[PDB]
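Reviewing the structure listed below.
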Amino acid sequence: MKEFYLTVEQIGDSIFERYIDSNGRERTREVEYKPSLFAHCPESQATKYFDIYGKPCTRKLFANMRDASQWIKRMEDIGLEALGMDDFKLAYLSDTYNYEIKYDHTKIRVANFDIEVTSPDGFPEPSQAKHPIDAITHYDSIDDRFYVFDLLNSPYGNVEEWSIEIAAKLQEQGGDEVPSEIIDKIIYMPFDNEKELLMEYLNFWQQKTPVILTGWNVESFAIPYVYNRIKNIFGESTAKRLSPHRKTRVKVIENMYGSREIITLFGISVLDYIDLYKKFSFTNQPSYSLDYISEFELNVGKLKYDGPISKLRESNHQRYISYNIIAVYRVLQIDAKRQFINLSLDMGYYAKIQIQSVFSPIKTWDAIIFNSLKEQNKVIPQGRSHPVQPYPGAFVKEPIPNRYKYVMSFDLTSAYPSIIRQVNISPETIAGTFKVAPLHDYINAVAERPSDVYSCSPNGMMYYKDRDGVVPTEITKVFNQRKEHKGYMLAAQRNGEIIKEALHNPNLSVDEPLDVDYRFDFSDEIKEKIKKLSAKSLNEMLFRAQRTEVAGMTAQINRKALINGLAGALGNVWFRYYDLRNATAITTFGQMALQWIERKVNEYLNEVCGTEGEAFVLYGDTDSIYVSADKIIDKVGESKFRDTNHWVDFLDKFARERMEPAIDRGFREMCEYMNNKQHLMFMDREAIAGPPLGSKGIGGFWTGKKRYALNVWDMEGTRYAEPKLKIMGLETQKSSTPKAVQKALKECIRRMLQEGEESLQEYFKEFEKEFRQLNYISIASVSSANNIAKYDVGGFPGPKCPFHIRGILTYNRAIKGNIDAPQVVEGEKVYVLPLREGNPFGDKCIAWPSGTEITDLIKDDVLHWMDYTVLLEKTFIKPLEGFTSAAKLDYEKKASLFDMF
DNA sequence: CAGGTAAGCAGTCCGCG
DNA sequence: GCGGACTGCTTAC
Ligand SMILES: Cc1cn([C@H]2C[C@H](O)[C@@H](COP(=O)(O)OP(=O)(O)OP(=O)(O)O)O2)c(=O)[nH]c1=O
Ligand SMILES: [Ca+2]
Ligand SMILES: [Ca+2]
Ligand SMILES: [Ca+2]
Ligand SMILES: [Ca+2]
Ligand SMILES: [Ca+2]
């Protein structure tokens, strides 16, 4: 097999590299890598190296990396550009792996671990590490085993061994329900003292040294805690054994409000799963506890126990250890679903970066562009310092708030990357500028044609047309990967809908799920077999279809995120290729494109409807248009349709056969107007939306920009078994909205869109009457909590104290002088409840850490004093009043003449 | 900690005769 | 009481 790196580090004048050799074995080597950098040279000096602008460069070979670094400094002192990859390990990888890397994940040691630490005096601070580590579960992907290190004797209690047999038993048998599929994979090691546990852990670590190290909060808790605890007991040199090169450093992570410390382990790639999840999942959760996320992702019940965690070990060590093992497994189950590790490996190896650099699109693109340019003996420019400057973004159309019955949407495929490719936007393709007319002049095609030579954006920028820039070239490659994966995602989705239809008529049989590839549209033979299957087999197939869809979604959406990130990287001052002219070329072209095509679509539809000045495009945001199809439906007449699906077909066909060609023609003209390099503005139908045929549903409504809801029947070629609500911006979509309120508002909207005003009124009246019975957590608002200390004036709200911060200050007073009560963590999320006047907490709200029950000390008082009236008014009635006035109906029945009977 | 901008709503403070 | 200036938070794209 071809060799591939595992990790790479620079340590002084050495590159330290762990890799897989040609025989599939893991090796390590120290290389005295001599880097090259570059300086401009005279034209009369023959060379093969040119900067991106075609200027000749001489290559400078240094005796060592420190010499190269010093030269860079002196070049700054002189005032001359020092060209080339200043991050020598990326140059090392580029030299050592000069080919498309083909990696084998089965050879990469992926470690997933979690630690337990009993603490009687509050949260165990990793930088202090003053409490014993009393459990470690460490799963190794190569052995496929969970290694359990269990401390039996501690100053906080001596316990009996954990029993695998009890762990396996059902909760109803007194057991812990550790999943049977992992029972045989547990290797259990009890220890009579902490020193021996830790020494054995380090010996194990030496044998099975993680390449990728993950787990939940490992970078902020487990890793610094283990490191610091070993450091406290044995000294620094022993703690550094966590690094295969015996090198670590404390890294200080700074944000706007403060800073925190992590431990960089040289020769390890830490991918904390919480951070993977936040970057790649495209969720925003009310809580990020593993219990909360596990429940969300896997629908597994919360790990139940009595008393505080600080007493769990001594009260029930059996459960304590089982829960540590289950916690490690949960992360593996989440990754089995979401495939974020797989994604990280793919993207890292593609770019030729340390795997942990996938978190940084700037680093990712710097490396991709460097490798691409190097292939042609081109030399990258030095990074420079830039002041942060604002610049313009997208256009958003102001919609008229209203109900909208029939709606068809269209948007650009991969909008910003397509603009980059079409216009040819790149650092080295800038050809010059032209005199700009007001945007509306280009939108209305009255402005002078910008250029007859170069490819243009309406911000005034011109680009060469003779060759592709490195940015278009490289963005195209990742776009193509994205498209492939989206294909699989959509096929899995469509396949899922076939199974849901079939589930309306399950056969009374004992049979098996079909062995099929869900990434490809079911053949007719598969469809026939499915129509004969039992519910059990069909549900298992649906589960598999949906897992395939999730897998496809991860692959596609994060590749989209990467290419979109290049468009923004051009507008980040730390990017080597930062240029506001290019960042603005993209966004301004986007503004023009949307408003251009809005005009073209209106003109086209006014023409086919025999009207003038009518607005068919009701809304648009960035790269999308929403078209009212009422008149199209009305031209055939609602009476002519057999069922809902009939008019959906008709609109689908109308969009595909009439609208899309018209849209394409309009964009080709725009491309020609801008003299662009390649027509790549492809605006395909997204949604077909309307009420169910013969119902009183309103179909859809807008309240304002970025706030709307649609009853969708077909999304990007997926025809749903059941209509699906596309809701954007409204309170149902906000993590700040109470969970039960999100649910109720969603049901109000469903009724509005599908059934009508009377159905909405029936549900409101019931919700208003019954909501007081809702569990307090389900009706609590949620907010991130920043700057708690800034607004704290002697434990009371300072001036301008935000509402959620006030709640926290209230909480802090109520738990005063408790090491045991859970503290609110600066920067994390809290639940927030309003309090009735005259309450014992002495303020109008209380907040406590999100994802948790409020401490028993105050729980009963909170329940007693909760202000249900304020809560309902603010989270439910106010937003619902917004939805219904926009939609022009009433959530409460108004009086009529009939009442007199 | 980790590409970008546009823009919504909650809440504070305070004016508005 | 609602709006504007402002802070804070959150989402759409
Ligand atoms: C979703 C999203 C969009 N955008 C910008 C860049 C996008 O190209 C543009 C339009 O967004 P989208 O229409 O959401 O995405 P897209 O056009 O890139 O891809 P698709 O083919 O799935 O439609 O808005 C971001 O900058 N960040 C984001 O997270
Ligand atoms: Ca724990
Ligand atoms: Ca799009
Ligand atoms: Ca599309
Ligand atoms: Ca059947
Ligand atoms: Ca869009």
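Each residue, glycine too, has its Cβ placed from N, Cα and C.
Packing around A:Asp411 (Mg(2+) 3 binding site) is summarised by its Cβ count: 20 other Cβ atoms lie within 10 angstroms of its Cβ, all protein chains included. Classification of A:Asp411 (Mg(2+) 3 binding site) by DSSP places it within a strand. Under the heading Mg(2+) 3 binding site, Swiss-Prot lists A:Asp411, A:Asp623, citing experimental evidence as support.
Positions annotated as Mg(2+) 4 binding site by Swiss-Prot, on the basis of experimental evidence: A:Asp411, A:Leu412, A:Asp623.
The mutagenesis experiment A:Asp621 to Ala is recorded by Swiss-Prot, whose note states: Drastic decrease in the efficiency of incorporation of dGMP. The Cβ of A:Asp621 (mutagenesis position) has 19 other Cβ atoms within 10 Å, all protein chains considered.
Record note (Swiss-Prot) on the mutagenesis of A:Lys706 to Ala: Almost complete loss of polymerase activity. Sequence-distant contacts (6 or more apart, same chain, Cβ under 8 Å) of A:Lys706 (mutagenesis position) comprise A:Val396, A:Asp621, A:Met728, A:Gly729. DSSP assigns A:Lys706 (mutagenesis position) to coil in the three-state reduction, outside any helix or strand.
Around the Cβ of A:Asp714 (mutagenesis position), 22 further Cβ atoms fall within 10 Å across all displayed protein chains. Experimental mutagenesis at this site is recorded by Swiss-Prot as A:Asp714 to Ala, annotated: Complete loss of viral replication.
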Remark   = Same-chain neighbours of the Mg(2+) 4 site, Cβ within 8 Å of the mean position of the Cβ atoms of A:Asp411, A:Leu412, A:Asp623 and not counting those residues, run in sequence order as A:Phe410, A:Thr413, A:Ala415, A:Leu594, A:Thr622, A:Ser624, A:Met683
Ask   = Are there residues of the same chain, six or more positions away from A:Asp623 (Mg(2+) 3 binding site), whose CB falls under 8 angstroms from its CB, and which are they?
value = A:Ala394, A:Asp411, A:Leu412, A:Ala415, A:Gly590, A:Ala593, A:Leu594, A:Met683
Inquiry  = Measuring Cβ to any atom of ligand 1 with a strict under-6 Å cutoff, which of the mutagenesis positions A:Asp621, A:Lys706, A:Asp714 qualify?
reply    = none
Inquiry  = I'd like the Cβ neighbour count for A:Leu412 (Mg(2+) 4 binding site), meaning other Cβ atoms within 10 Å of its Cβ, all protein chains included.
reply    = 23
Query = Going through the recorded positions A:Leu412, A:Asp621, A:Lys706, A:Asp714 in sequence order, which have a CB under 6 Å from an atom of ligand 3?
reply = A:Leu412
